[PDB]
There are 6 protein chains.
Amino acid sequence: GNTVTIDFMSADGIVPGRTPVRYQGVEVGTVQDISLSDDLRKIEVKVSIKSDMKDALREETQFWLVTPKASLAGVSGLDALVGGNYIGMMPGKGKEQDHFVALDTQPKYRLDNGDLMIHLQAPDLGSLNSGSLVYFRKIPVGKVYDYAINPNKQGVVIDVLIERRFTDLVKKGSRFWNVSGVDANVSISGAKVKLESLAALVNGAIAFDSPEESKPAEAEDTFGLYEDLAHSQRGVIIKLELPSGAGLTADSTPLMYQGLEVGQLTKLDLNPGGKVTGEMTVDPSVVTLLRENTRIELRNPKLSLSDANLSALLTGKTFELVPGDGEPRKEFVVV
Amino acid sequence: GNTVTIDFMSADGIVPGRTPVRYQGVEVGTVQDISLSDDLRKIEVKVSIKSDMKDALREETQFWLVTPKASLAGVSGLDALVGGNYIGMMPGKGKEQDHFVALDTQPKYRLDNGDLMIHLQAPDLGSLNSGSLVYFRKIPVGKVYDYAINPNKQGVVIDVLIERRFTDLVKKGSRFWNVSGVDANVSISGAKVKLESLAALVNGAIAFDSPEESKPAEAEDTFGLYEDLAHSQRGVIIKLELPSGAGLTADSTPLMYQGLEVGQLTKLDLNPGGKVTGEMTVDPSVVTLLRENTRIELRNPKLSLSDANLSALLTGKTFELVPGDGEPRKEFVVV
Amino acid sequence: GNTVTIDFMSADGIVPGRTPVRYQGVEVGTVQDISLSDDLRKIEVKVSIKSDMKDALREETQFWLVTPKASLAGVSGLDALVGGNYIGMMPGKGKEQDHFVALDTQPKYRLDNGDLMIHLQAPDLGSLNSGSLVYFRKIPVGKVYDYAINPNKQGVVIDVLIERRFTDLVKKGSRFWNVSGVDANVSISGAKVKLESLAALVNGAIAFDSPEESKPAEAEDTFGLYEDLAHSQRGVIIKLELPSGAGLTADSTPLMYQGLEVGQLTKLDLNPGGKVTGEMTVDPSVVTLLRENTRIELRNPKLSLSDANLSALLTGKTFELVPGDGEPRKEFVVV
Amino acid sequence: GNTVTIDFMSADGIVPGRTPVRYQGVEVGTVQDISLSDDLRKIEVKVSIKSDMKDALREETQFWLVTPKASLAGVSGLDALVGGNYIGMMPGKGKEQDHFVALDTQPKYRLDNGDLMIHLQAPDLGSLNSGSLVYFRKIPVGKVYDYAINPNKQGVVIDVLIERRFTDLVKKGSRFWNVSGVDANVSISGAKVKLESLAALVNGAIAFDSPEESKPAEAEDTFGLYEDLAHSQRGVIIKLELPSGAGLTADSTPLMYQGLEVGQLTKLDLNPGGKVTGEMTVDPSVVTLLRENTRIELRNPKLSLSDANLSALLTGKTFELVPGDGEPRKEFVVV
Amino acid sequence: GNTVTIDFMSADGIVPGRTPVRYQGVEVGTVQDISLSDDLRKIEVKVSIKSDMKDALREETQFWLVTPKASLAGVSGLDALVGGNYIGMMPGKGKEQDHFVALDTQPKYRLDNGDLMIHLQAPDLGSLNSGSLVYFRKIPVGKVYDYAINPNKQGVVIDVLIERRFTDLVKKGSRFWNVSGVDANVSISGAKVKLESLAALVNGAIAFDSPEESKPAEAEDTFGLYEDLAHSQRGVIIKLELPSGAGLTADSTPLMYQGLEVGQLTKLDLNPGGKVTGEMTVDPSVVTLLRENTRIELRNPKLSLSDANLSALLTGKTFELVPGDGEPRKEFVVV
Amino acid sequence: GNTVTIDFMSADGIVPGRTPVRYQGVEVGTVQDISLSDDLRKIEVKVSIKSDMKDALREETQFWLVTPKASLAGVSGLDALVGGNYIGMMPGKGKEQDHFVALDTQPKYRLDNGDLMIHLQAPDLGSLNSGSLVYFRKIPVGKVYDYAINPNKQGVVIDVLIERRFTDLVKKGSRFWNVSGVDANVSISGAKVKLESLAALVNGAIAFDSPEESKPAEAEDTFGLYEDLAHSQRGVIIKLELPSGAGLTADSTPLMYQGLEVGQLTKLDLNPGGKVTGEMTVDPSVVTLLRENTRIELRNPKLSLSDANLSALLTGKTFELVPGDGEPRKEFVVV
């Protein structure tokens, strides 16, 4: 039994009856008192901590309020069924101390038990919450640990925690993508809807791939987070100089070869001077064919009277590949 | 232990067993008695407050009944699972006082702990409730604190509270928009639905942008609240003098250039004299092109027999940009 | 401690353990006994009331059973989670009395604390329950208090209660309309669904407008309740003498002027003699144009080969306005 | 304290702790024991009843097990949240008796407190459960009390209970119809969905009309239960002798007059001899026009090149009325 | 108080505090101990049974673990709200015994209290669970008692239990069909969705018909279980020798007569030799017409220019009946 | 009463009040203490185990933390209603031991009580969780026991547990397929949706077939897991050498014979050299017809003016079978 005062901003969800001090999920302390200091809305919380932790307690010790995760019941309003709050701590070397300032948020992942801590760089957080789940072959092999805006305001850094035995799965050449929320598609000539898993709808998810021959990633290695499985397909970036973007779509325009979809127009820009230029990811089995005097030309959805097909008219503009021979080149001009 | 009488209008959710007086979330008092005074339906509530707050208690002290937020369980009818009521207080200098009049609503945000309090001006409240959430890069960085009708009855003022560390995000040139409720779209040549986040469906949300070079906003700075992300896009307002509004739509009519969508007709009016005039927000990369003898003329969805495209007929009227050279001008005449 | 006997029809939800007598939400009494009298299914309920209310208790005192509101959990069947019943009372001058007859329903709103009590006249109740909510700029400023059939059986009178500070909002020229339930629309050339707020789906809602210059309404002033926001638009009623109602729709037929929608056919009748006559609400900015030799003639959706537009064929018959000069007239003849 | 043995078939939901004997909702008795008699699965339940009811208890006393209503939580499987069972009784003159046989179901409505008990004759029960609700102007004015198959197996008799003050609403010429479940419609030239109320989806409902001048119904008067509001419209049955039923629909074929929908083909039969004959309900304002040499002839959806209307082709076959003069007749021949 | 040991496979949901031994729903025993025997995972459960049942307890006594029904809350994961387990018993003549082997499942229906036990033969279980409900005129008149695979593995036998008073409803010529799950239909010229009842969605249901003149079925009489109400329509099987199955559908091809749908192609096969043969159920009122030189020939959906009907083209191939005279025949040849 | 220390990684859901040690579902032990050892985040848990298990307790004893299954309430956030954790054990011969290391996951299925343990090889886990259900004729005859990635990272091995009496159902030639999640189909000429069972939506399911004459499988026999019932149809693989894949679809292209669907194009590849080759599963009744000079040629959806059928144009390319005579061959060339 001891007395430790922690200064908080808001006394919400802190009850002297049952609010534990869970260090590593272990009930170490118990909140005793909540008093107020009037200046800058200081909240003095008196907490009784056990004996050996008291001799472990030192000046650099981090306390922070922990609230349950953002859930469906929490946005529904069922405050009786979600759970309870606790406060967390991390002892540091420091000096002898009695008065502690609370932390605004969770401290950085310091501990080492073999779990892998890697960083993901997304343009926004998406449907991901802290505690959303990471899949490999739709098997949960980790979780989203934390997220924070980078110093440049452009991005969100989401750092995730792969479990110990699955660390061999993550490679240098792994690609991570986002599987969160529901997308319903209406497709021509019939429609079928199978988007994503049940847990990924409510909370969000991040799935990833493991390539065949790559060195295993380690120790806070960064990764780009793609927004879709189709955005994370491998292939070769091919620059195109388009005449106009009249019927061309950012991600819906295919590259046909022998009637089969080989590539996908992935980017479409209006460069100054009035020059529409785009670029296209092609499948690796076809990258042998891309050479000098290999032409890529766009086909109109022409009206066919002899073979009445609605699919050709519904798709629209369609890039056709005609192969050639010579040195491999990687940028073409469409006329 | 003390006796303080507070006069309320309706004695609902006030039980002498468990109704606390939460000052800054801190259980200070406890309701002791509810008696009625017959004139004007006065309700005398006797409340026992602690000792140091009693010597802090003074004449300008604001008490008000606090009810849980409007939730899905509250509109569902689960009154056993939502929570409980409390009353709130704010001590002021004043004089010695025993008899207090309750307040109809929450008092204005007085305290200063570094959190930013800014005002938003909307034409209506929308799906926003008090306690709905404010996002930056889909990261919750604040909350909607209060809302009130302005003295002119035209508007709703919604004042929100950005947290202390995220105050640097809000700038003078920031734009806020509304992300609340579900919109389902049926698009031509296929349909895909990804509107908004899960928490924003039930309660509502306000997202915002941070520009690159602007002075940081502070101390009750006002902002317009756009209703949509598309309504909050930057660009240049261009006045147009239209012949008629025959196939033109308020927000669905694009400005093509080189086959790419550059601008968007945003407003369409019938001025007296029978003169249809509208205006159009264009993208900044194109604002270099808008000059004298630069024409903006509308194209019909003409029926094409050689290239059978359904997209041209489904879109309809389409503003085409043809650039020219000279002094930049910002209002055009469509014929 | 006293003994008061109240005679009820059905002893449902009345338990001697916990059934309070909430006068103005204040727990005054407690049910002691339930016995039966056999004639006409009389139910004698013995109730112990406090001392000062006992000297306040007099012959004209109204007791009535109060049941929780119709909720989603009540129609779901969760009788454990909804709540509990109580009985209500209203003391009147009267005489000394011990035996009381219960009331079938809630008594009329007698008390005066500044809240406004106005009446709304609807053809049916709609999705409105007692306790549904009244909005101004989507801000809840009152509630539906009671509803009852008028002596003519044609109507429903719904009397609502605007709160004290918002009484200035309600004017003589205010229009109230109904925002309750979900409507999903499929629109041509794409579809978008944003109907109404979340709380209005489950329980129902009434929104209203406040005009600019009108005297403020007071003291049980009646109002018509429109069923839709489009039905509550201001404008001028214009009588039309139609040839036939061949492609004309009750509320879906527009009045074009300069290609813009100005008015809306609102009523379409077959008067005896075989004379189809209708009427049309026009926008006030156009009411200057309606004059002698101003013609209103209907346009067919003619098939256009030069400009292929599906919108013209999908809309159908379309009233066109051609303006003229002279004395203003308000009834026209369509040929 | 007494001992009364009641023989049941299945001892389900009968606990000696809390199972009351609710006579008219009043807790009269309490289950004491459950023992089994082996022959024909007899279940002897010992029940302690109060003193005055014991001297009231006589040989013709009906006991029956009461189970909560069929709810959403009961089909969901939430057996902890629905409620509890009780048994019911009705004392009759009889003789002194100790041993009672339970009843399979609820006894017939015997009591008289002014509530109206009328019978409805439907071809099947529909979505109606016992305890579903009866509406007038969408105001709940009664409930479905019981249902039973008539001695001819063709029908279901549903007997309902209108409350005391609303007995004046029910007339001899009242029509009752069914408002239960959800119907979603896809309409041409746009689609809008507003079917029914929220409580009617889960449990079902019966709405009814009150005519202007009719004698008020009383004392177990029968009524047909229509399945739809459109099936309950008043009008005149008109027999038609059709050539064939080639494009004619059972309820979707209208009778036009002056371009307005006047009547509705309601029945379509193939009489032996190969004679397709149908019948049609017409609106009363038109019944003046139906006379000798008044012809009713069907129009094809002919393809119109000058006025391109999709509505005419989407509707199909359409009965046209051409009026004449002479004696009124009520059966016509279509050629 | 006694000691009875029962050997179970898995000790799940068996708690020594509250697990009763419900014989015929009557709490007879209470679980005292759970110990393990190591060989073949034997679980010795000690149970204290009452005195008279102990003298009733004999060697052929069947004990089996009973788990709550498969519910929505059980698949949702709400294990706190579903309920509790019990074990069941059936005493048999036998000998004196102390050690009992548990049963894997429920024993066969032995008892006779007038309830009817009939068998249904389905190709699969469908959405039916044990405890799903059986309807007549949408009135619940029984329940699904048990289900088991027959010795030939082709089928599922589902044996159901009609209640005592409704035994007269079930006849020899009754047909049972399946009403379980939700089917949503998109119909041409408009769409309307009313499939099935609310309880049948979650758990499943079996409805049935009662013919007019048939001997009442009894004592484990078998019945085929049709999968749909349309599959259970009466009529005459008519064999057809088709040219090809080019536009013919298994259940969507109608037999027209006088423009009315009379029959339905119900089966379509490719017999060896390359001979497409099918068969068709026709309505009984038409079976008088089927004779020698009565032809059944298929009509193409020919394009009609004079009468523009989309319904003819949307339906497709259509069997037409042309009647003749002579001896009745029941197999035809389509050319 | 004893003392056993178990070292865990994270002390979550381990409370000294109620956390049992369920060996084979039997409450053997109870958690006494949670202390921390600082190095590598060791968590010492003291557990009191019963006497006979203590003399059974030996060095190879496996302890592991067990968490409830992934449920809808667990992803919803209802942590109060899901359940509680326990730890599991398996005694092994070993030596005397006091200090135990916890296991990361469930140990392999060691015990033998007649239940069948077979392995399934899928490319990903799908919607299957541990504890999802296995169906035969939609009858639950087992469950998914465990899942783990194979040493090659390509696959997921899911090992399932068929119950004792249903072991005869599983054969060598059985095929298992996946019935998990909801698929909604929009079909031409009308749409109907009946995908899968209610329990399979939330948690997932695996159904399987039992062939007629096969030896019964046993003792960890592997099986491929098909993703669909259509992917698991028997038939003969037929290699095709296609000209191009212009209108051909991976699984939507049928093989017609006599107007009936016989086979299905199942695979479509672009082999290097620019050679599109595919393969097709045909029905066994037709495999007699596949011979030398039997041609398989693709038909265009040609526009038919005499017989206006939308189905032919909506389907598209269609493989036609024309049979011949000679030796049976299994690979064809399409021109």
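Numbers in chain C track Swiss-Prot; the residues on display, in order, are 46-380.
Heads up, the Cβ atoms here are built off N, Cα and C, so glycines get one too.
All protein chains shown were included, and the count of other CB atoms within 10 Å of the CB of C:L123 (mutagenesis position) stands at 24. According to Swiss-Prot, the mutagenesis experiment C:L123 to N carries the annotation: Loss of activity.
Around the Cβ of C:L126 (mutagenesis position), 19 further Cβ atoms fall within 10 Å across all displayed protein chains. Listed in Swiss-Prot is the mutagenesis experiment C:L126 to N, annotated as follows: Loss of activity.
Same-chain residues at least 6 positions away in sequence with a Cβ under 8 Å from that of C:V127 (mutagenesis position) are, in sequence order, C:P113, C:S116, C:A118, C:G119. While the structure shown retains the original residue, Swiss-Prot records the mutagenesis experiment C:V127 to N with this note: Loss of activity.
C:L243 to N appears in Swiss-Prot as a mutagenesis experiment; the accompanying note says: Well folded and assembled into a hexameric structure, but loses its function. Within its own chain, C:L243 (mutagenesis position) has no residue 6 or more apart in sequence whose C-beta sits under 8 angstroms from its own.
Reduced to three states, the DSSP call for C:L246 (mutagenesis position) is helix. For C:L246 (mutagenesis position), applying a Cβ distance below 8 Å and a minimum sequence separation of six or more within one chain yields C:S225, C:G226, C:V227. The annotation that Swiss-Prot gives for the mutagenesis experiment C:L246 to N reads: Well folded and assembled into a hexameric structure, but loses its function.
Cβ-based neighbour count (10 Å, all protein chains) for C:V247 (mutagenesis position) stands at 21. Listed in Swiss-Prot as a mutagenesis experiment, C:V247 to N is described as follows: Well folded and assembled into a hexameric structure, but loses its function.
Between the alpha carbons (Cα) of C:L123 (mutagenesis position) and C:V247 (mutagenesis position) lies a span of roughly 16 Å. When the C-beta distance to chain D is held to under 8 angstroms, the mutagenesis positions C:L123, C:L126, C:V127, C:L243, C:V247 reduce to C:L123, C:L126, C:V247, listed in sequence order. C:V247 (mutagenesis position) sits 17 Å from C:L126 (mutagenesis position), taking the CA atoms of both as reference points. DSSP assigns C:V127 (mutagenesis position) to coil in the three-state reduction, placing it in neither a helix nor a strand.
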